[PDB]
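Accompanying notes for the structure given below.
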Amino acid sequence: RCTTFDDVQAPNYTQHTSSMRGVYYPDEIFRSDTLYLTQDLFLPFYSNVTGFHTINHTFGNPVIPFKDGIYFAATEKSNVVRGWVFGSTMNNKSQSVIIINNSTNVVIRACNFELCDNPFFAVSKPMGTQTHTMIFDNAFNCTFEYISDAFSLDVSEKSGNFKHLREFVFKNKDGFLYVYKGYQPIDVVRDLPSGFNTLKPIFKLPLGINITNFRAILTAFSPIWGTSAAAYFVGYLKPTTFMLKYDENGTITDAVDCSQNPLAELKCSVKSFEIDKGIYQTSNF
Amino acid sequence: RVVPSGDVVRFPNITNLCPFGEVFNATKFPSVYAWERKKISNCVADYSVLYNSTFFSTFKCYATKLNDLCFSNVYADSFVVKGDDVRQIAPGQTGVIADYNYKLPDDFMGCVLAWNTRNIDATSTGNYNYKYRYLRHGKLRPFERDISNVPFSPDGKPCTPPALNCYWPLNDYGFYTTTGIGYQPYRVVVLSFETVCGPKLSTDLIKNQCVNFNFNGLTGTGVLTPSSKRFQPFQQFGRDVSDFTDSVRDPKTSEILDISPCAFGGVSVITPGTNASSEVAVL
Ligand SMILES: *[C@@H]1O[C@H](CO)[C@@H](O[C@@H]2O[C@H](CO)[C@@H](O[C@@H]3O[C@H](CO)[C@@H](O)[C@H](O)[C@@H]3O)[C@H](O)[C@H]2NC(C)=O)[C@H](O)[C@H]1NC(C)=O
Ligand SMILES: *[C@@H]1O[C@H](CO)[C@@H](O[C@@H]2O[C@H](CO)[C@@H](O)[C@H](O)[C@H]2NC(C)=O)[C@H](O)[C@H]1NC(C)=O
Ligand SMILES: *[C@@H]1O[C@H](CO)[C@@H](O[C@@H]2O[C@H](CO)[C@@H](O)[C@H](O)[C@H]2NC(C)=O)[C@H](O)[C@H]1NC(C)=O
Ligand SMILES: *[C@@H]1O[C@H](CO)[C@@H](O[C@@H]2O[C@H](CO)[C@@H](O)[C@H](O)[C@H]2NC(C)=O)[C@H](O)[C@H]1NC(C)=O
Ligand SMILES: *[C@@H]1O[C@H](CO)[C@@H](O)[C@H](O)[C@H]1NC(C)=O
């Protein structure tokens, strides 16, 4: 059954500092004891992140633009987002993608969906069990169907502060959705915790559609569909050049944006992080 | 240069085997005018359940496509023939099957597996649900079916049989269990290459030799030896500080091999001169 949220309040659009996040393993190649300049879609350092906080009845989950790729990050205790809707118009006019976590597994289908105008995760809030994913009722012209492993998912109103910080990287690349995941164990209350963090690949998804937009699916925490306190974040992947440092283990320890300041492009030039006092010829203009 | 001698081809564990026990050993097959378009795709059509068996009379490919099956979305077209119609499951061969029941071409076909179903299809009095066409207004074109029991007339008159110049096109095969070999039923499946592929050719890791290789996507000459490079679980193969490939995780057994060059180098000749000697020591 497609129903909507009722107590929909006004959005946030809070700006954040993207300080040292969004770095990931782009290929499936092992390199170590090295230093590697390359260009791909990336998060610009210290850039603006639009934050979507969930305060008492703010259902801050519109259809959000995607265009090449996005960053989902969320300081979570109750995991109030467990779903995303990929596509152009999302409805059963064209082929769209739903990736949701029904508290049992991650179920993924790419079909023409009869979407709700405000889809949500039906959860009894003080009991903590997800009852139904009130997202689509019918699916048509299905092209790919995925079911993850079954796992028990904490879906209650968690008290205390946010213990989980997932990082997500979503890329529409030539029929393929690439889904990457990172994690920080956190204990935070406020804006956006700074820190270096990496991601790893999980998914190559031959869904095969146009994805210009995406829809964030909140979890409805109701005892009438309701909330609990969380926040989540939207960033943009941009086609720029990074130089990345691999340890002996082939683990990213350190990387540098080229676009930040002329200091940074200099570091990209000489292929080092330690630059002597002097004057250095760099790129012309 | 030292010329390599050896071949290390390794593939992963073979992906999804085609249900040959449930398509090429299935319980429900039609006649030959109406082949069952058993759609199989994204699979490994290896014939391996069936090529090493004693059910099958023909093994006729155009099950040697255990080697060379790698084609498009192949519908595993399946059917039941007369004993004399066993030989005609081939390209051309202008008999009852190719003219009126189902014409076969000589490009997009796999293997004819014609196995004995005397105690599955036939009775002591005759299986009369299986019919063949022996007359039609025009012979068939390749991969075409004709299910219609057409009120046949050999000169174009409108026909309601059994009136004048009116025949029935579908003749019964006559599947007995107490007849000779020529009127025994074979359940047969023939591939129509309309995506499935074949199995994986996989062999030894001949370590510490100058060999050729072909892993799952990586070719060349090399010297293979195990390594201590801690790959991550998502990692296909490794590259050096420069951009050449030097290490690979084995696609079947996940061993982290090292890849070295095969060998080469320069040669000097050391000599005291032609006026002193004619032996030299090479370097
Ligand atoms: C790559 O990852 C491995 C982790 O498996 C790192 O190896 C670990 O490094 C630490 C310190 O660098 C070692 O701790 C040492 O332990 C000994 C006794 O166990 C202790 O006496 C020392 O004071 C020190 O605490 C740890 O043992 C070692 N692990 C292994 C399996 O050797 C490695 O350092 C990473 N590579 C780089 C470049 O960091
Ligand atoms: C993030 O966006 C804000 C505005 O939404 C940018 O802040 C302003 O930028 C303009 C032009 O650069 C300056 O003239 C203002 O002084 C800035 N105001 C504040 C309060 O910072 C900000 O520059 C953006 N972030 C980045 C990294 O460019
Ligand atoms: C491919 O198949 C082989 C054997 O069919 C697998 O080898 C087994 O590997 C497991 C652990 O990976 C061992 O516990 C077994 O002892 C191995 N089998 C034998 C007979 O020794 C191999 O793991 C498979 N490949 C992958 C990637 O799983
Ligand atoms: C090779 O060496 C021999 C020396 O063993 C040369 O022969 C002598 O050369 C000297 C002067 O060069 C003469 O005085 C001798 O009469 C030569 N002896 C003989 C038997 O010929 C020889 O000329 C050298 N040849 C070359 C091409 O180097
Ligand atoms: C810091 O860099 C300067 C570069 O001129 C160098 O002279 C100095 O030795 C460095 N500091 C230390 C503690 O070595």
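Throughout, chain B uses Swiss-Prot numbering, with the displayed residues spanning 306-367, 371-502, 509-597 in order.
Each Cβ is built from the backbone N, Cα and C atoms, and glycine gets one as well.
According to Swiss-Prot, the natural variant B:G311 to R carries the annotation: In strain: Isolate GD01 and Isolate BJ02. If you draw a 10 Å sphere around the CB of B:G311 (variant position), it holds 14 other CB atoms from the protein chains shown.
Quoted from Swiss-Prot, the note attached to the mutagenesis of B:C323 to A states: No effect on human ACE2 binding in vitro. Within its own chain, B:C323 (mutagenesis position) has B:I345, B:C348, B:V349, B:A350, B:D351, B:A384, B:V510 as residues 6 or more apart in sequence whose C-beta sits under 8 angstroms from its own.
Cβ neighbours within 10 Å of B:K344 (variant position), excluding its own Cβ and spanning all shown chains: 12. DSSP assigns B:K344 (variant position) to a strand segment in the three-state reduction. Here the residue is the original one, while Swiss-Prot reports the natural variant B:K344 to R with the comment In strain: Isolate GD01, Isolate GD03 and Isolate SZ3; no effect on affinity with either human or palm civet ACE2.
According to Swiss-Prot, the natural variant B:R426 to G carries the following note: In strain: Isolate Shanghai LY. Long-range Cβ proximity for B:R426 (variant position), meaning a same-chain Cβ under 8 A and a gap of 6 or more residues, is found for B:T485, B:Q492, B:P493.
Under the heading of natural variants, Swiss-Prot lists B:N437 to D and annotates it as follows: In strain: Isolate Shanghai LY. There are 12 other Cβ atoms within 10 Å of the Cβ belonging to B:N437 (variant position).
Neighbours of B:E452 (mutagenesis position), defined as other CB atoms within 10 A of its CB across all chains, total 10. Quoted from Swiss-Prot, the note attached to the mutagenesis of B:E452 to A states: 90% loss of human ACE2 binding in vitro.
According to Swiss-Prot, the experimentally introduced change B:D454 to A is described as follows: Complete loss of human ACE2 binding in vitro. Other C-beta atoms found within 10 angstroms of the C-beta of B:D454 (mutagenesis position) number 17, with every protein chain shown included.
Annotation of the natural variant B:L472 to P in Swiss-Prot: In strain: Isolate GD03; the original residue is retained in the structure shown. Using a 10 Å radius centred on the Cβ of B:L472 (variant position) and all shown protein chains, the other Cβ atoms total 9.
Variant annotation in Swiss-Prot: B:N479 to K, described as In strain: Isolate SZ3; 20fold decrease of affinity with human ACE2; no effect on affinity with palm civet ACE2; the structure shown retains the original residue. Its Cβ placed at the centre, B:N479 (variant position) has 15 other Cβ atoms within 10 Å. In the three-state DSSP reading, B:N479 (variant position) counts as strand.
A natural variant is reported in Swiss-Prot for this position, B:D480 to G, and the note states: In strain: Isolate GD03. B:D480 (variant position): 15 other CB atoms within 10 A of its CB, across all protein chains.
Record note (Swiss-Prot) on the natural variant B:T487 to S: In strain: Isolate GD03 and Isolate SZ3; 20fold decrease of affinity with human ACE2; decrease of affinity with palm civet ACE2. Of all the Cβ atoms in the protein chains shown, 15 others lie within 10 Å of the Cβ of B:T487 (variant position). The secondary structure of B:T487 (variant position), as reduced to three states from DSSP, is coil rather than helix or strand.
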Considering Cα atoms only, can you say which of B:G311, B:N437, B:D454, B:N479, B:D480 is the nearest neighbour of B:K344 (variant position) among these recorded positions?
B:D454
Could you check which of the recorded positions (B:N437, B:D454, B:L472, B:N479, B:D480) sits closest to B:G311 (variant position), going Cα to Cα?
B:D454
Distance [Cα-Cα, Å, rounded] between B:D454 (mutagenesis position) and B:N479 (variant position)
14
Calculate the distance in Å between the alpha carbons (Cα) of B:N437 (variant position) and B:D480 (variant position), and round it to a whole number.
7
Rounded to the nearest Å, what's the C-alpha distance separating B:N479 (variant position) and B:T487 (variant position)? Just drop the number here, would you?
18
